[PDB]
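**Student:** Sharing a structure below in structure tokens format, with a few things to ask.
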Protein chains: 2
Amino acid sequence: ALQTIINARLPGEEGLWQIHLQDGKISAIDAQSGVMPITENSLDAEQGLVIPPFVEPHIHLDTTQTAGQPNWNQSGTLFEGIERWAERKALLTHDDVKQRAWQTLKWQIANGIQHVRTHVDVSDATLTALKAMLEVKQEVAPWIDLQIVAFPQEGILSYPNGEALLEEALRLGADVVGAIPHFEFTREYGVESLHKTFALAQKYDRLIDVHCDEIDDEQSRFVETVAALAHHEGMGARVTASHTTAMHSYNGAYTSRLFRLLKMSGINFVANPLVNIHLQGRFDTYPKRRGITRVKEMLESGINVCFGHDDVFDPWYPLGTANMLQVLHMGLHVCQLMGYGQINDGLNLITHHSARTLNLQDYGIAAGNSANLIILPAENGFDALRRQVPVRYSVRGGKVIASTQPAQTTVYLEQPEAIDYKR
Amino acid sequence: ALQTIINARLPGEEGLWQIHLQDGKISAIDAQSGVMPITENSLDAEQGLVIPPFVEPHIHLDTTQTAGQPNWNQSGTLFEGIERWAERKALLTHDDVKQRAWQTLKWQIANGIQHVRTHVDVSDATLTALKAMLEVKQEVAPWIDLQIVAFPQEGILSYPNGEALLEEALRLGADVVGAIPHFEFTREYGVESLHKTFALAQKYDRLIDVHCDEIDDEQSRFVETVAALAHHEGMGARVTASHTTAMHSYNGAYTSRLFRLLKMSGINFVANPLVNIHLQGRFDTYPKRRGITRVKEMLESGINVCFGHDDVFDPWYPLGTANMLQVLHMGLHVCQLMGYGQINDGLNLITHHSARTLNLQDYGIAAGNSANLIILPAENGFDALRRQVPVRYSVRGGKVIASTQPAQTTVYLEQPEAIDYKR
Ligand SMILES: O=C1NC=C[C@H](O)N1
Ligand SMILES: O=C1NC=C[C@H](O)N1
Ligand SMILES: [Fe+3]
Ligand SMILES: [Fe+3]
């Protein structure tokens, strides 16, 4: 029966703050002039940072926890990954998908993630994973708001009954329409697939999230069609272009021309640093390109960009604990957003920007919003990132749904000394 | 008064093992056929992984904890970094250096690091940091064996009295001779500086560790002189080429020719992933090169290569907690050593390979060696890396010098559930 969050630090704000809770919502936020005493019904943030929940804007829960089954992706490429997944997709069962999705979802709850957008492969006449994921969505609702993207992994026009299956997925309840233009047989199929994707999103009033130009091909420019169609339909807010790794390889003049449209369109962008650094640059010898989209430039231009984990122990990525601060750490390094302020502001890439990408309507520490927030045992975004701190408490609807008792390290010198890695 | 380490897993070995300790050394190692019972004087590894101590083969303890003083490195380049450091170097004091070096050394002890090689800038007539570091070396000896590299940061031939100061540093006790050929005014000064570096190492019987070709210049090939001189003097084991980031930009034909010499010479290589990904590629627009040396190819050719953290919160790197598993994580991603076996074998890059780089004579879990070892709460190298586990216990001379009580995470679902991120 929590009534208040006290001694809280807030990004971009000076001092400590008190967050009053009432009926599962935030009733008011007031600044404090000093440290407040703890008491019953008060959750002490202990001068730690309080922020809305971490968000996972791009993950594949249907493939999670399947790395090496039946075989391993030896080349470390997107293309072999799809082929290795195809082998596993043929062996899927309802319970298998639910068990694995839930295992990763629990790690996400433990990591303060209360909003997740999972893509689900719908290039499968049986739609096995989709049916399973729709049940998981209902089951996990008390802890995570899960969005499902109908993702035509093998193409819309390049796979038998691809468009029909994509629409069937929407009729069954998928929240977002997906696409993968660079994987279609031809550039023309790629462009046409986007017109079909947008028509379905308008027909069913759904969001859009395209696996867009995930390839080191300077000629892969499907992103301009995604942005142009969004601008034409006046629906930028509901549209997302995931990856756009090809943008890392575009010449600067085209990119500058393109950026005007990206900003005017208002669409969202997702970069997946852990997976992008691994799968991109695989066709170069030396030097080897990084392959992440132009994150730094998007931020400088006011274009909404955010980070996703993409994969957790599957054909496209053998690692992960579904930790967003870890995803952010990799992104800041590869994108060279290493200035103090850029690092400190990094939290935006895994909180607010991701919420906008998911078109969330109830997100942020503000009066009237649901009492969904997490507490990090750190002074600010920089500190949280540097020390890769766990989530001390995760609060949803005004109730604690996860907590982590921090590790305790001691070094035995002339006398025992506690080490917290702070300066 | 520990007498045994029980229930230990060892890299590359099947089953559990018992490590008997006697007089501060490992007396014997025996395989177990099942789980052994705990008892007084027995340290239970609890089926966790036991390995010799982590090693930090390349760090700058004289500059650590000084990021932003007096100003920040705004460009994120090696060159501005040196210039920003120059401003701080002018404000150094004995106690200042000792305090900061010790702060980072404590984090290293907490992180199971018992061997550290620190470079110390000796392009300073007062040799302030060097005098301070020599005292720190004596002070920290019970927990860490610290090697000091006399590092002529501003060049040997390109800085006033550079060679004289370098030799003075050796006469005062520095363990390793350093150099920085790519920073010298001319290619000729670069080559000549290496002849002088080798002559000093032979005159004083010291090791060598060159900041070698840390620049995105395909024409920076000082590494061939380092390797050739080592081969000529028959001293490969005592020589290290740090960085060699220029190798990331060499054409393949020259690299192939060069590799024959690298292998024949027997010299060591250090890659610094966290810093290299940040400082390299800064002169590219898009695409942007990764800039780490050819780690994967060195491993395939049997060339000894290892990883260092390089910097901890200073002019060249604003982050860090001096954690080697974190350094390894970045290196595996950027170097694309992402196959299951490559990741699992990754521990070698921060243990055995680094010990060879430091020319250590008492290292490894073997009968007769000092009882210096650490325990990771993980099943193998892959698991330790994936979950970024802390060091449960660090043992030196048969005594516990550091321990970490792991964090405890719980998610409150229909019932409370402990989350350990394992599969
Ligand atoms: O096409 C893809 N499928 C799964 C992961 C990666 O994001 N790309
Ligand atoms: O020349 C250098 N000084 C400090 C760090 C970096 O390793 N390079
Ligand atoms: Fe994806
Ligand atoms: Fe260095």
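Note that chain A carries Swiss-Prot numbering, so the residues on display, from first to last, are 5-427.
How was it done? The header gives X-ray crystallography, 1.8 Å.
Cβ atoms here come from the backbone N, Cα and C positions, even for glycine.
This is the feature table in Swiss-Prot:
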VARIANT   A:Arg13 to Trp  In strain: SO5076
BINDING   A:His62, A:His64, A:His215, A:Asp314  Zn(2+) binding site
BINDING   A:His62, A:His64, A:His215, A:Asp314  Fe(2+) binding site
MUTAGEN   A:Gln157 to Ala or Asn  Less than 0.01% of wild-type enzymatic activity
BINDING   A:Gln157, A:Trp320  substrate binding site
MUTAGEN   A:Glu218 to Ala or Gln  Less than 0.01% of wild-type enzymatic activity
ACT_SITE  A:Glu218  active site, proton donor
MUTAGEN   A:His247 to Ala or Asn  Less than 0.01% of wild-type enzymatic activity
MUTAGEN   A:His247 to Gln  200-fold decrease in catalytic efficiency
MUTAGEN   A:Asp314 to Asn  35000-fold decrease in catalytic efficiency
MUTAGEN   A:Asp314 to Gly or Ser  Still active towards cytosine. Shows increased sensitivity to 5FC
MUTAGEN   A:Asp314 to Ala  17-fold decrease in catalytic efficiency with cytosine as substrate and 2-fold increase in that with 5FC as substrate. Shows increased sensitivity to 5FC
MUTAGEN   A:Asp314 to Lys, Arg or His  Loss of enzymatic activity
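How buried are these features, and what lies next to them?
**Tutor:** The DSSP secondary structure for A:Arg13 (variant position) is strand. Neighbour count (other Cβ atoms within 10 Å of the Cβ, all protein chains): 22 for A:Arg13 (variant position).
Secondary structure at A:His62 (Zn(2+) binding site), as computed by DSSP, is strand.
Sequence-distant contacts (6 or more apart, same chain, Cβ under 8 Å) of A:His215 (Zn(2+) binding site) comprise A:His123, A:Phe155, A:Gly182, A:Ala183, A:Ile184, A:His186, A:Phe187, A:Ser246, A:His247.
On its own chain, A:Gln157 (mutagenesis position) has A:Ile86, A:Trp89, A:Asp125, A:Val126, A:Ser127, A:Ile184, A:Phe187 as residues at least 6 apart in sequence with a Cβ closer than 8 Å to its own Cβ.
Within the same chain, the residues at least 6 positions away from A:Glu218 (mutagenesis position) whose Cβ sits under 8 Å from its Cβ are A:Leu82, A:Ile184, A:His186, A:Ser246, A:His247, A:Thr248, A:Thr249, A:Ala250, A:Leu283, listed in sequence order.
Within 10 Å of the C-beta of A:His247 (mutagenesis position) we count 30 further C-beta atoms, all protein chains included.
Look at A:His247 (mutagenesis position): DSSP puts it in a strand.
Around the Cβ of A:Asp314 (mutagenesis position), the number of neighbouring Cβ atoms within 10 Å comes to 29.
Under the DSSP three-state reduction, A:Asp314 (mutagenesis position) is assigned to strand.
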**Student:** For A:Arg13 (variant position) and A:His62 (Zn(2+) binding site), determine the Cα separation and express it in whole Å.
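**Tutor:** For A:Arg13 (variant position) versus A:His62 (Zn(2+) binding site), the Cα atoms are 28 Å apart.
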**Student:** Roughly how many Å separate the Cα of A:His62 (Zn(2+) binding site) from that of A:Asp314 (mutagenesis position), to the nearest whole number?
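**Tutor:** About 5 Å separates the two Cα atoms.
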**Student:** Please check the recorded positions A:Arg13, A:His62, A:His64, A:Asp314 against ligand 1 and give me the ones with CB under 6 A, sequence order.
**Tutor:** A:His64, A:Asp314
**Student:** Near ligand 3, which of the recorded positions show up if the criterion is a Cβ under 6 Å from one of its atoms? Options: A:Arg13, A:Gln157, A:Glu218, A:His247, A:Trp320.
**Tutor:** none
**Student:** A:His64 (Zn(2+) binding site) to A:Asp314 (mutagenesis position): how many Å between their Cα atoms?
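**Tutor:** Computed Cα spacing between A:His64 (Zn(2+) binding site) and A:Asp314 (mutagenesis position) is 6 Å.
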**Student:** Let me check the 10 A CB neighbour count of A:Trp320 (substrate binding site). How many other CB atoms are there?
**Tutor:** 25
**Student:** When you average the Cβ positions of A:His62, A:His64, A:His215, A:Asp314 for the Fe(2+) site, which other residues in that chain have a Cβ within 8 Å of that mean position?
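**Tutor:** The answer, listed by sequence position, is A:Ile63, A:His123, A:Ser246, A:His247, A:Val274, A:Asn276, A:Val279, A:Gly312, A:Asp315.
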**Student:** Under DSSP, is A:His215 (Zn(2+) binding site) helix, strand or coil?
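**Tutor:** DSSP assigns A:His215 (Zn(2+) binding site) to strand.
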**Student:** Please report the Cα separation of A:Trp320 (substrate binding site) and A:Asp314 (mutagenesis position) in Å, rounded to an integer.
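**Tutor:** Rounded to the nearest whole number, the Cα-Cα distance is 9 Å.
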